[PDB]
Amino acid sequence: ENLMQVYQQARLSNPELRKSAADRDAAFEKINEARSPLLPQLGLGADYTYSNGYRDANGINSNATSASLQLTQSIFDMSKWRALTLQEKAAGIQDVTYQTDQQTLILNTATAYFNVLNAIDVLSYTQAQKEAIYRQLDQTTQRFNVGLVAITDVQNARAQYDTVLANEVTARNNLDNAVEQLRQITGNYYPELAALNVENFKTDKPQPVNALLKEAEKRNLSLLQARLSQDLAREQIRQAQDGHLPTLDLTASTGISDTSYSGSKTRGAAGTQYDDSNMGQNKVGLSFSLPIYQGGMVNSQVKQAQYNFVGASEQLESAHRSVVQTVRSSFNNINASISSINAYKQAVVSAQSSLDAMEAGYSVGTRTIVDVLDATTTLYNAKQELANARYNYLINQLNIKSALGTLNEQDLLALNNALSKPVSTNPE
Amino acid sequence: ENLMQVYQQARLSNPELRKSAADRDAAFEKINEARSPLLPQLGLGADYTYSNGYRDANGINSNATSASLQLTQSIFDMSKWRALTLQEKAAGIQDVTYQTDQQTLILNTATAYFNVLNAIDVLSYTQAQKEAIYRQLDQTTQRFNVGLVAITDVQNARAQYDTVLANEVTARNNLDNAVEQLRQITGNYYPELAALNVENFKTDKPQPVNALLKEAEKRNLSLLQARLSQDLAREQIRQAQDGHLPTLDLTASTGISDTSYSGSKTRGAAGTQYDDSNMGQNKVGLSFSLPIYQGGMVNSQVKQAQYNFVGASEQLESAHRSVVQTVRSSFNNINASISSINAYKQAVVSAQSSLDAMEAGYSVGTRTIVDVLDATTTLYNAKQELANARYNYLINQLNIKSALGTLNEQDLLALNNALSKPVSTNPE
Amino acid sequence: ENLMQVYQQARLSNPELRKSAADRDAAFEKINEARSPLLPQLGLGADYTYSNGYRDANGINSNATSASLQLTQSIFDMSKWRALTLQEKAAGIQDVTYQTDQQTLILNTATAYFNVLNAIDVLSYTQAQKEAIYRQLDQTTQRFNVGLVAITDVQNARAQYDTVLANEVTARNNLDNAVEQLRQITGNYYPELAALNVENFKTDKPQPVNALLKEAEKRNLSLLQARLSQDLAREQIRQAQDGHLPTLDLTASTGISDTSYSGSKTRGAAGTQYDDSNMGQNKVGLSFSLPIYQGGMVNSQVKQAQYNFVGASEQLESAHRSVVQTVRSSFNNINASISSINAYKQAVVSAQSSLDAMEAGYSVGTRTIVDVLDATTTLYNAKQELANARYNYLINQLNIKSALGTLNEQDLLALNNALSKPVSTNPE
Amino acid sequence: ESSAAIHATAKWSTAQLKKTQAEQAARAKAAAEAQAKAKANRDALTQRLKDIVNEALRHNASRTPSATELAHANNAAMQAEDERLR
């Protein structure tokens, strides 16, 4: 697979994103729970009661039962309207959370993909260095057996070879760990990935940092979430202040009730008054309430909400300083990776131009072939640094777009066009 | 102490585990609070009231007082049965949390113990390296005074000695701080620990990764906790759905009251309506409820509970991927530690063979002192890598038992059997 | 600016501390909310209803209205006094939380300031190492133009020089990113910072660790917060136990009502039951309540509070072990930084004495430029570690004051006395 | 001697690689820690915005009687009017 195909398998299956999507959908569904207390409430209540009188009420027993339907709706209750507007804002903050979890899956997928390619390259250079050291060790061992070379060069070549074997085990383990990080993100193992097209690769210069700052201040998701969180804290001032207001509810009902009586005091002539009784009632009523004073409670709640809003407005300054530092340090790291790729490219070309002359003249007889062994280390050091610098440029080129908040699938497509030939994640 | 004795102190002493035990015992005791609403609820109320009639009832005054012992028992209310069974599940989730804290104390105790032993060995090799370089500084100073070598060999040996002296101060500080990490876990200082028996130490190959995965996916405590969390979220759907149901409660009461009258309208012939009264009342009654419509509230709560269960099922996929990656990385790191121990075991011998050849090479003048100092420092580095690799194998040998969820003190006994000679945590 | 001036701009503007101040002041205003239920509650209720009888209540209709100003005051309710006392304790815990944020801003400001000064020195020593490595590239190029040496020596000198250019890029990027992190803490860009006066810099021995630890045990803010958290959990036991107590409330009402009747059954001789009324009721009463049995609920709540206090007392033991380890490790790292400053100060003079011999040897032509290069690269490594050790000592001198809990701006004044000449944060 | 430049470059180059590998590991660790802290902060915010509205709805649900509580109060009020006529 290439980076784009790997990302489709991640996007479809990844549980971090899919949990975040479910947690977002729950917050949008809670808008209907938050709406519901403004709508007509309707319930049935019913009762049965036996009763037995004693002490002045002695000799009166009774048996009663009743039921009613009860409608209710608020005509004016701003505390319910505030619970709805707070949920609409809370759902908005949760959608920007989901957009951030969606955008970070792109960056983590690319990071895991390039970590596997970087581990394949580090292993490949370690193996190429091992084979070059082994060829020099063998040739030194032949020249020692012919008596041209002292055993001390064979001992030095063995120490080089034995330590590079321990480095190959380390590089192999790093690759065999990196593919499991890619499995955890994507849900899948890949036998081969599309490699970086280093035969045609080139670096573009970023936009001037003033343009990046002005863009991030429009579209960065962390800054947007901080603005929405300040507005939710401001709405909580109004939700506290509206605790001083009057309240008005409409209520309506249809009820039915039955009663009977028994016991010695209800017997005889008294049974004319303690006769069986039956009733139905329809009714409508407006209930009004106004808190006049509550120990200063609402005035404390308003001051607490004002301090919470001050806290949220300083948390927005914290978010603003954070994104300003993030775009500037990303811009620095792109310019540093561009200029260090250019430096390491010349270091590799000059180390190759050295080694191509060394491996000829010092095999032919100019000096001991241990100088070709030492020249070999400079080249495979420089090739590891150059490869690592290329992957740092590619990762920082996505990182700066995450700092703008613009990072999306079309940026994976742009980097996927810099890939070409497949390479196996599991060498022999 | 040995590793077993250190752990048997830590298990009894450690506050982080004992805090977790208290949270577990609290979550189990809370099952009884969750049960209480299903049991009888019983209380005494009592009252006193003065009343003064004004406008129309003007000059009817009264004083009333009463007391009532009251009982309630729910006959059908599924929300209380859901609240109980949810607390029984929440207590079960807290128990696997406690088992995870109990298991991670073992891994932390072993990690701290091996970090102290590894720091003792790094200091010991740094002191041995310093003394070997000092022997060469002394020998080159004598050769310089006899006139056999230029002063530059003494200057090279001196600069190499002064830099290794600064490394010994650093190695000593690493040991001195590692012992305070062991104190923080165990509560105790130790003057000496049982060191690894490197003469009798040998590596064992792990089980095949398919068998490790097949065992871990039925025992790992993080995955088990995620399964229990999905089952709790499924029970929360039933808690929401049962919000549509009717409800039925039984109630009983034994009341006593007194009432008396005063003021102008209660005098004379009209006083026969008022007089006084002393009524006692027994009452027994059933109260029924059925919510017919609630603005769609319960439908929103059910759909929210379904999205919460979807989120919990993706939390279980997250846990499953995490176990797969943790088992596979632990299996690879075991195989890497086993193979790299056997690489460094050879690299020490070839570095020692190189140093013996290098000091001979310097004695015949075909090498410089800087080659002997490089042969010395590469040997003592290879010894430090070999020693470090053994402790990393022992830590990974516990880490796979943590990934399996089977890690217990019998694994500490198996590792403690590889320890022997006491070595001081605080050398002279 | 110097460190003291930088800290004025940090303390004035920093959003982390200012957000913490708002979260502190909110918890103190919440004491007024927590007190409010102990004070008089006063509310105006009002009502209007129409009613229509049916089924033996047929032909009876009524219109009724009421207004009632009513008051409530608790005479005895211990749970309200507990809720107030718990909020006063919670505000005290929040005040030491703010005091910890106020203290950690000092440590972060100094750490960021010394990270910029350290990056200026690392860049300066990298540029000095570049200037030395350039002399090899010059000498090999001149000797190649003379025809005295082969092109290989120029190719290796280029490979080394192009690699020290990649190190200058890395050092310059680290300086830029250090300045951006200082600007995040302080809100400000600085063109120049006051540098360390290394010609008069002086290491000073700390107090003995027993005296440090005996002070920290009285004084450390995290240990104080753990003591206050244990005392809060102990008050929560009393708040649970007092759930068994009786309750007594006073209430009063100035009620007004009006009522009328209509329909065929309200007329005729029965009309005395259905006459118009305007009655008011001026009333005052006491209401008492005592729970007798609650399904064991309060006993479960008391045992849960006892387990929560056990948990809080183990968090106090964990906090105590944490300050013991933090004080001891701070004392270790002060003694180690003092000792390693002395070691690297000797290593710099030792490497300088070696370089002065190689530089004279190269100037007369008995030594090679690569002897001078090896002596120079080892010297600038020693100078870099000496500068690094000085800044680590100055940071650890604040770290022990943080472990003591005494860290304040007079410790920045003690550092600011060691600062001197301005250096540019952005060189040529 | 040319060999001395080859030896010096090989040793010094390997030290620059080891420095770069240590920097790369620290860079990766710092980025992973910052991401973990940010994820934990978004989860804490997600729980806070949930609890803010759940508490506002609990308060609104207790500012007044329920439709069941009003139906039971009406069932009592019918019997209280019957006992006014009794």
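For chain A, we keep the numbers from Swiss-Prot: what you see runs 23-450, in order.
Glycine residues also receive a Cβ, built from the backbone N, Cα and C atoms like all the rest.
A sphere of 10 angstroms centred on the C-beta of A:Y384 (mutagenesis position) encloses 23 other C-beta atoms. A mutagenesis experiment is reported in Swiss-Prot for this position, A:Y384 to F, and the note states: Partial channel opening. Increases sensitivity to vancomycin, by allowing its passive diffusion across the outer membrane; when associated with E-389.
Among the sequence features in Swiss-Prot, the mutagenesis site A:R389 to E is noted as follows: Partial channel opening. Increases sensitivity to vancomycin, by allowing its passive diffusion across the outer membrane; when associated with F-382. Sequence-distant contacts of A:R389 (mutagenesis position), defined as residues of its own chain at least six apart whose C-beta falls under 8 angstroms from its C-beta, are absent. DSSP assigns A:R389 (mutagenesis position) to coil, not to a helix or a strand.
In Swiss-Prot, a mutagenesis experiment is listed as A:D393 to A, annotated with the note Decreases inhibition by hexaamminecobalt(3+). Shown in sequence order, A:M380, A:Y384 are the residues of the chain, 6+ apart in sequence, with a C-beta less than 8 angstroms from the C-beta of A:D393 (mutagenesis position).
Under its mutagenesis annotations, Swiss-Prot gives A:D396 to A the following note: Decreases inhibition by hexaamminecobalt(3+). In the three-state DSSP scheme, A:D396 (mutagenesis position) falls into the helix class. Cβ neighbour count for A:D396 (mutagenesis position) (all protein chains, 10 Å cutoff from its Cβ): 25.
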List which of the mutagenesis positions A:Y384, A:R389, A:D393, A:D396 have a Cβ under 8 Å from any Cβ of chain D, in sequence order, or say none. A:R389, A:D393, A:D396
List of the mutagenesis positions A:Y384, A:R389, A:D393, A:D396 facing chain C, defined by a Cβ pair under 8 Å: none
